[PDB]
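Just below is one structure, and these are the notes that go with it.
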Number of protein chains: 2
Amino acid sequence: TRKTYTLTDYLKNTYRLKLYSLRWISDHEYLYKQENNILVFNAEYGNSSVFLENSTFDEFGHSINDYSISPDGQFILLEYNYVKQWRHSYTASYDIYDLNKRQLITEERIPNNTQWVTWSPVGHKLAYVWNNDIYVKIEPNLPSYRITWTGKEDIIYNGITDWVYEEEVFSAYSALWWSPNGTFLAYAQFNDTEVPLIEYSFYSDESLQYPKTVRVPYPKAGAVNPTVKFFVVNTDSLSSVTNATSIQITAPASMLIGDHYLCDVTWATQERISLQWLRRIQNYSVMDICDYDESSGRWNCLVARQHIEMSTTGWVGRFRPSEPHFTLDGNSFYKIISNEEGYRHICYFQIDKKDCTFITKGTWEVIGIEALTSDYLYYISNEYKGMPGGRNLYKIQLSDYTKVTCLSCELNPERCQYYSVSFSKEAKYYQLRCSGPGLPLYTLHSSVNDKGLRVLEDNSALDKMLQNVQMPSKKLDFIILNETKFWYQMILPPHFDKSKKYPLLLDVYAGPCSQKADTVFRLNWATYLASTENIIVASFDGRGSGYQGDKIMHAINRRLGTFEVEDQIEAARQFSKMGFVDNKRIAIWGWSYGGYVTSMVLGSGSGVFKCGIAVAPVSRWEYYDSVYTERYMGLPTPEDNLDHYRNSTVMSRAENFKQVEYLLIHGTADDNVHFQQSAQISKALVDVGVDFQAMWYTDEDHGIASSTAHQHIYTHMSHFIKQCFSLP
Amino acid sequence: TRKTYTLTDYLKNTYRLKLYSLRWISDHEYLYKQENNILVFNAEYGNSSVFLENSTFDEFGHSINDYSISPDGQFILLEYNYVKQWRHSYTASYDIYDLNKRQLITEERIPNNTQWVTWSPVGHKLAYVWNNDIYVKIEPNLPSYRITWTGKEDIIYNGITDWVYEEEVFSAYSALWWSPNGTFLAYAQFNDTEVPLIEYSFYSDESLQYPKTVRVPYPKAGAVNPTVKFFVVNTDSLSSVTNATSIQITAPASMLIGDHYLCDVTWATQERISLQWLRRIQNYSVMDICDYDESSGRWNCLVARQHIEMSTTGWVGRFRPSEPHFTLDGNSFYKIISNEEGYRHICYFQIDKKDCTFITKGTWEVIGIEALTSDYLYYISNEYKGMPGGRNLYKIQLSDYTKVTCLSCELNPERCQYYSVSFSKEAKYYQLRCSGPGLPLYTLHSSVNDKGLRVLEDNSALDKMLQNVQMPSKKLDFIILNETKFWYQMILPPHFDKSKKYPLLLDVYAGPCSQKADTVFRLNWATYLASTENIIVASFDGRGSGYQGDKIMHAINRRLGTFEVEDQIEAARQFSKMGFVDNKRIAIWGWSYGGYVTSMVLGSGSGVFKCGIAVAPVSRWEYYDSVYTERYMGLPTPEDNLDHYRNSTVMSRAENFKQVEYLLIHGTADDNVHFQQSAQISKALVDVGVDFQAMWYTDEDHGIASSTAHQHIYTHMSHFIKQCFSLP
Ligand SMILES: CS(=O)(=O)c1ccc(-c2noc([C@@H](CC3CC3)[C@H](N)C(F)=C3CCCC3)n2)c(Cl)c1
Ligand SMILES: CS(=O)(=O)c1ccc(-c2noc([C@@H](CC3CC3)[C@H](N)C(F)=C3CCCC3)n2)c(Cl)c1
Ligand SMILES: *[C@@H]1O[C@H](CO)[C@@H](O[C@@H]2O[C@H](CO)[C@@H](O)[C@H](O)[C@H]2NC(C)=O)[C@H](O)[C@H]1NC(C)=O
Ligand SMILES: *[C@@H]1O[C@H](CO)[C@@H](O[C@@H]2O[C@H](CO)[C@@H](O)[C@H](O)[C@H]2NC(C)=O)[C@H](O)[C@H]1NC(C)=O
Ligand SMILES: *[C@@H]1O[C@H](CO)[C@@H](O[C@@H]2O[C@H](CO)[C@@H](O)[C@H](O)[C@H]2NC(C)=O)[C@H](O)[C@H]1NC(C)=O
Ligand SMILES: *[C@@H]1O[C@H](CO)[C@@H](O[C@@H]2O[C@H](CO)[C@@H](O)[C@H](O)[C@H]2NC(C)=O)[C@H](O)[C@H]1NC(C)=O
Ligand SMILES: *[C@@H]1O[C@H](CO)[C@@H](O[C@@H]2O[C@H](CO)[C@@H](O)[C@H](O)[C@H]2NC(C)=O)[C@H](O)[C@H]1NC(C)=O
Ligand SMILES: *[C@@H]1O[C@H](CO)[C@@H](O[C@@H]2O[C@H](CO)[C@@H](O)[C@H](O)[C@H]2NC(C)=O)[C@H](O)[C@H]1NC(C)=O
Ligand SMILES: *[C@@H]1O[C@H](CO)[C@@H](O[C@H]2O[C@H](CO)[C@@H](O)[C@H](O)[C@H]2NC(C)=O)[C@H](O)[C@H]1NC(C)=O
Ligand SMILES: *[C@@H]1O[C@H](CO)[C@@H](O[C@H]2O[C@H](CO)[C@@H](O)[C@H](O)[C@H]2NC(C)=O)[C@H](O)[C@H]1NC(C)=O
Ligand SMILES: *[C@H]1O[C@H](CO)[C@@H](O[C@@H]2O[C@H](CO)[C@@H](O)[C@H](O)[C@H]2NC(C)=O)[C@H](O)[C@H]1NC(C)=O
Ligand SMILES: *[C@@H]1O[C@H](CO)[C@@H](O)[C@H](O)[C@H]1NC(C)=O
Ligand SMILES: *[C@@H]1O[C@H](CO)[C@@H](O)[C@H](O)[C@H]1NC(C)=O
Ligand SMILES: *[C@@H]1O[C@H](CO)[C@@H](O)[C@H](O)[C@H]1NC(C)=O
Ligand SMILES: *[C@@H]1O[C@H](CO)[C@@H](O)[C@H](O)[C@H]1NC(C)=O
Ligand SMILES: *[C@@H]1O[C@H](CO)[C@@H](O)[C@H](O)[C@H]1NC(C)=O
Ligand SMILES: *[C@@H]1O[C@H](CO)[C@@H](O)[C@H](O)[C@H]1NC(C)=O
Ligand code: NA
């Protein structure tokens, strides 16, 4: 009898998914890490050579965390002493190695504790942030030029984001953007002077006698937000003037009237940059297109080139206004926007004309624009077979929009339905990455004829291994509610027999624009639960979910904690009505937003669920950050949406928890969803005399991803689920 | 057929013990609150009168928390707006009512947020502390005189103790001491300038958007300690024109050579005060006796009147040097000190003589000196029947030490074996308070011939109720370990049948000088466990325990976490050998020091315990405060006792928890044993992959005593124990 996929298999990663991460260094070459060393591959023929021997830095005296080659291939940036901060931010040390002279630069070294470093897009200039100030080095071994002097820990951030901009606006720590050929360096400056601080203890190693209090500028809903300014400096003038002038580009009058955000920075040409601003009430956005004025050394944004993007049904963009993709001459651009039917499609804009032209349309959506050449635009969409959970690459002819070719749909339709892509520098080649429903498959293709060049990694080794394992199956389908299709997926135990009643676990997230039902292949906790414990693990995408139009996504506008919670309950009823579910054993669990929904569902009094697990849940929206929360909830004030803010808390439903078994878990060093959120849930439960299970994870953050904690939480959760389902 | 004592009975206080808390106001009368009416009783005849009507303040507009009548009966201090701080400290608002003119004083009233207030010992002067400074009021309606001007939150404390002195030295917030007739007001001043602060989050009500960070000067083991100064001010010569002049009494040179503490202040006469100082290495203490000089107006402390107290086997005193009891003329005093055999007995001192004479002796100990007259000294001891867990009142003839009379031993030997006492002003009368083994019994007595005047409260009402309940019994006995007898107690289920096998829960504290095996009658969680769940609850006093001499108490000197932990395992091992114990179901639980021992036991690898619960445990001594920790452990420096500090942590034993079920609980706002201690235990268990149960209590402190949290913790622990023992 074949073994099953056990908890230990998951926690010990015995069945490893292989991938193929390459880094394009030009239009026909990419770097690949093999046998600890770095190889350089010729895309056209597949032949390679050693770029950097694995023994090159054996006497470096430091474990290299990552590397980065300068655009011109003359230098390599070595990163070590890596110290993680938030989701994207971290600090590290850096050394620059001269590839030609094959030596390690020892003079004018990048400072230790550098917050961010980046090569110019061409050549080998460097810009880095240290102590919250920007510095530029024209040459790796020469002194750097300081660009800002206002940097101040936790107060003024130049070239880097503060907590909320990192997490909710830029999805990145860096806040600097080199112009195309590297002459200009643009950057943002954030001022958190009046932003309140979240404070929590960090215990550290046992040796630390007094706990440390971590303090970070974090604006909760309705609180004082950081303010922002934008500047551009001409780096080519640095060696000619004592102190190069940072020219400020001010936000438009429509934004200055109130609180706002800088939400996108995109260079169009060597002397043209585009900026998008968003009002704190996120349903109004403005894009300025600014040109350099060689006679005044200033930047001017003509109102005739300003574009407005607003929404009457919700917020602007999936999570923020989309980025523009400019044609070479910078006189036009393509951008994903919601059409009149509420579906996100590609619109073609002339920079000085306010009306755009949609080049795609249909009851499906464009996920992202991947590359633009003089003749073709490549994008990913979920058009294929009307499956919102699938992803494919398409190519559209710019001289004839009726000519759209799907480049990935038919490559291997049974094994591959979810693709992402990586183009070379000038889009001459592209790597396709299939992630499901079958085992991931990585392939290389030539753009000139769209012919497949070869298979990079097919995961044959893993396929061989899984053959001797009783793996579960996955079903992706939909149910019709109110004349609208809503998709779900189910991880089914091996030898699934529809004539039997299986216990069911609803795996939920359900936040705005989320998608938990898709064609991706995963090896996770649900895999073990279905394979070894014979539990059906389901997920449902209801109102508020993404990639299916604004009608479904904006259904929860200003009303978080309502329809997305209710639809999760309704989904459980629908599943039980399918006949193979044991109504006495229906549980629910989720992490983060999923923790919130789980908690709201368990406290609804529905009677449908027996038990549930909430990990790092939100419990009241006023405790979460402003940028994310206000996007969907507006402001927590009596004149705006305070009433719904107060009505959608987990705490107000404490009394209903007497009807269920609950396990609440939270990391004490969660800088994102503060431990405070679960601290208030537990106190409310204690106040109404409700017994429940709890677990805090010392010094773990929102991901509770440290190796030991990860193994510990899933083990603890498994025992809880097995007990609730009366499983041996 | 009849009901048992249930968990609800314990949590809802269904069966309440009646008390009789009286307040002696003279040598013949006492105050007693009845029906919200303060009555005055005549001890000789038992007749009473109403002293203050419950309706006297029906329109006061504030809920009175407590009252305090001036010594002369002319005024009554009304306490309201009570806000608790630490174990003894709190702030409140006060109003003074004139009992003669039946009027509430409205002029020059005590400020709100007053930290401490106290009437002079005679008359009606008042002294209070506000904003860390001392004020004196000669008359209730007159302006107060400012005594100190250096008070500063968390830095300089005048007349009140800082955190560590409140908790570990004075067991009080007050640091003010009126002379016998109220002429002088002595006070201490604490300086915490360089004492590090413990910081932790306080979440508050749900409405608080950002958690608050509480910061308390708290010296952990080996850290910088607060410094102290002592002053005496003449309150009869205060000037409304000039600032009061405080006279300082400096500590002796043998103390000034390094860190030290002020540990006792006791007035001897109207013009003589005694102070005891303790070195930071708590095995050397010095008592100074100081006399006021009318000429120079200074206080002089003759070296000839100095008394040294040291210990070679441990620290000085049970928790600190004992207090002296001076004779009327103040020329000699009695004090409890450890004799040559290591037993605490009463020594008689001459103020100018170095050698003191022991007036009691034997293999038992004097617990405390209760009253002193020219002919007799009254004291409580555990001499009777050689039972260290019993307490009786004795009097010894001062002119012939061979004449010792037990005054409570034979009153009712079956019902009463544990007494405390309260004497009237000149010891003319005394109230005896019997607290076990039968129901509490309060009686009043006359000293001249030790007549038993009357029964004040006999709890006959509770006795009637308990008749219809299957109550557990209590067995108190001993076992021998190396020629030494160690006592234990067992709470046995109703209808105990020695032929049956019962599961057993070891209830432990085991800190230095602790006593968990005694003759006290208690209605607690253990009562329910024995009565309703049929669980035997045992407690054992091993090495390190008190009231049995230094050989036993000092056995753990510089070695916490060793013998007291090993002796609990040994006792359990022996209990398991008994025919009525199910060796497969033995558990252990403890709170505070008991949580530490419970954890150390469960991590010992003994295999004797199936499960255990630790509530607010200490986990490593370097995290606990200096005064208590160093008393037993010396300093955590390599030259002193660092190795043992590092060997006695719970964390180093994590691996051994793999074979036991463990439940770890802790309040997040514990200012005493910081949450940090449990946060490090959990992290260590996670680190070695051991599963366990946990529960944090939001905003609860060391007592986890708020009404809802109290019910919730005991409910949660009951489920855990029943589960561990497989009980319905
Ligand atoms: C359905 S799922 O694949 O598990 C999934 C998981 C996470 C998200 C997600 N949505 O916002 C965010 C984060 C934004 C990042 C920039 C993306 C967001 N800041 C966050 F962590 C939250 C936790 C509780 C409330 C919001 N993550 C989404 Cl939409 C979907
Ligand atoms: C045996 S028992 O009745 O449960 C019991 C309970 C408490 C104590 C006790 N010993 O020190 C203390 C406290 C001192 C106060 C002045 C009394 C002490 N500061 C404390 F809270 C500790 C908690 C962990 C380490 C010590 N309490 C003792 Cl000796 C015995
Ligand atoms: C892949 O193989 C080709 C064929 O040998 C290599 O092509 C060389 O290309 C350079 C131009 O950069 C010519 O000067 C040479 O004539 C070619 N090689 C030889 C030996 O003549 C190519 O360098 C290889 N690429 C990698 C990454 O190994
Ligand atoms: C960051 O913003 C703060 C405003 O909150 C600025 O501080 C003010 O600066 C002005 C001008 O000097 C002073 O008059 C005010 O007293 C300051 N207010 C506060 C609250 O500090 C600060 O100058 C800004 N910093 C930068 C680099 O822009
Ligand atoms: C380089 O130029 C900048 C801009 O003028 C200088 O920054 C200003 O410094 C003055 C005084 O130090 C402040 O009052 C201004 O608030 C600063 N403005 C900005 C935008 O930062 C900077 O000091 C100059 N550096 C040197 C070395 O001269
Ligand atoms: C990168 O682009 C910049 C901006 O267009 C170029 O700099 C300009 O060069 C022209 C000459 O072609 C001059 O007339 C302008 O004065 C320059 N402008 C500025 C702001 O410097 C630059 O030459 C380009 N770099 C490269 C390597 O081609
Ligand atoms: C409390 O005791 C003090 C000190 O013995 C008394 O004050 C002394 O009283 C005598 C006689 O009246 C004076 O000659 C001394 O000069 C006083 N000494 C001081 C330091 O004041 C005081 O009278 C007593 N108070 C009461 C109420 O008995
Ligand atoms: C009080 O206790 C201290 C500490 O145990 C004793 O001081 C010394 O302690 C060190 C260890 O820290 C030993 O090596 C010494 O032998 C101890 N004595 C001396 C003189 O250094 C001290 O002896 C104790 N005092 C009394 C009166 O017993
Ligand atoms: C207790 O009863 C006695 C009488 O036996 C009361 O009497 C004493 O005090 C009265 C007022 O203070 C006087 O009027 C009596 O003369 C006096 N009697 C004696 C023998 O001295 C006494 O007040 C009562 N005490 C209380 C508190 O009620
Ligand atoms: C409280 O104690 C501090 C020392 O901890 C006293 O200040 C002293 O220490 C300072 C460091 O914080 C030094 O800078 C000062 O020179 C020193 N003070 C003097 C007079 O030299 C402080 O004065 C104390 N406060 C009181 C009221 O005694
Ligand atoms: C301490 O606080 C109380 C309550 O505020 C003060 O009493 C007055 O309270 C009324 C309303 O209850 C207010 O209008 C007054 O402002 C308060 N003060 C006065 C003088 O009336 C009380 O006075 C305060 N105590 C002290 C010493 O200031
Ligand atoms: C590169 O180094 C690895 C280990 O550091 C070694 O196994 C391998 O042999 C080296 N590469 C080649 C091509 O030999
Ligand atoms: C970085 O820090 C290391 C260790 O402190 C030191 O040896 C090195 O010189 C530093 N380098 C720079 C550029 O500061
Ligand atoms: C933006 O949102 C606010 C709040 O709902 C609303 O009052 C305003 O009319 C909206 N603007 C647009 C263009 O929809
Ligand atoms: C005082 O009020 C209480 C109510 O708590 C009442 O029981 C008592 O009878 C009252 N006192 C008198 C003398 O009636
Ligand atoms: C008393 O001392 C304080 C503090 O130095 C001072 O402010 C005040 O004026 C003094 N009062 C008199 C009467 O000297
Ligand atoms: C005596 O008993 C104690 C425990 O009571 C034990 O630690 C010790 O080893 C025994 N032997 C001696 C000589 O003390
Ligand atoms: Na009597």
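Residues displayed in chain B correspond, in order, to Swiss-Prot positions 39-766.
Positions of Cβ are set from backbone N, Cα and C atoms, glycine also.
What Swiss-Prot annotates here:
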- B:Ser630: active site, charge relay system (ACT_SITE)
- B:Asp708: active site, charge relay system (ACT_SITE)
- B:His740: active site, charge relay system (ACT_SITE)
- B:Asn85 to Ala: Does not inhibit dipeptidyl peptidase activity, interaction with ADA and homodimer formation (MUTAGEN)
- B:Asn92 to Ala: Does not inhibit dipeptidyl peptidase activity, interaction with ADA and homodimer formation (MUTAGEN)
- B:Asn150 to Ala: Does not inhibit dipeptidyl peptidase activity, interaction with ADA and homodimer formation (MUTAGEN)
- B:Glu206 to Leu: Inhibits dipeptidyl peptidase activity (MUTAGEN)
- B:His750 to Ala: Inhibits weakly homodimerization and dipeptidyl peptidase activity (MUTAGEN)
Query = Given the active-site residues B:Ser630, B:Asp708, B:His740, which one's Cα is the least distant from that of B:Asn85 (mutagenesis position)?
reply = B:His740
Remark   = Cβ proximity for B:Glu206 (mutagenesis position), under 8 A, sequence spacing 6+, ordered by residue number, returns B:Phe357, B:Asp663, B:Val665, B:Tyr666
Chain A neighbours, restricted to the recorded positions B:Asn85, B:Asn92, B:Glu206, B:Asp708, B:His740, B:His750, by C-beta under 8 angstroms = B:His750
Request  = Anything within 10 Å of B:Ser630 (active site, charge relay system)? Look among the recorded positions B:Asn92, B:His740, B:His750, comparing CA atoms, and list what you find.
outcome  = B:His740
Key: Among B:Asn85, B:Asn150, the one of these mutagenesis positions whose Cβ has the fewest neighbouring Cβ atoms within 10 Å   = B:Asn85
Request  = Measure from each Cβ of the recorded positions B:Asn92, B:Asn150, B:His740 to the atoms of ligand 11 and list the residues where some distance is under 6 Å.
outcome  = B:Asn150
Request  = Pop the Cα-Cα gap between B:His740 (active site, charge relay system) and B:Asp708 (active site, charge relay system) into the table, whole Å please.
outcome  = 5
Key: Residue among the recorded positions B:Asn92, B:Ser630 whose Cβ has the most other Cβ atoms within 10 Å   = B:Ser630
Inquiry  = Near ligand 9, meaning Cβ under 6 Å from any of its atoms: which of the recorded positions B:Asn85, B:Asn150, B:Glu206, B:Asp708, B:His740, B:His750 fit that description?
reply    = B:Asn85
Ask   = Taking the Cβ of B:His740 (active site, charge relay system) as the centre, how many other Cβ atoms fall within a 10 Å radius?
value = 20
Ask   = How big is the gap, in Å, between the Cα of B:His740 (active site, charge relay system) and that of B:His750 (mutagenesis position), rounded to a whole number?
value = 15
Message = At a 10 Å cut-off from the C-beta of B:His750 (mutagenesis position), count the other C-beta atoms across all protein chains.
response = 25
Remark   = So B:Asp708 (active site, charge relay system), by the Cβ count within 10 Å over all chains shown, scores 22
Note = Close to ligand 2, in the sense of Cβ under 6 Å, among B:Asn85, B:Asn150, B:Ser630, B:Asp708, B:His750 as recorded positions, are B:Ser630
Query = Can you list which of these recorded positions (B:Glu206, B:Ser630, B:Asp708) have a Cβ closer than 6 Å to ligand 5?
reply = none
Note = Rounded to a whole number of Å, the separation of the Cα atoms of B:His750 (mutagenesis position) and B:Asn150 (mutagenesis position) comes to 35
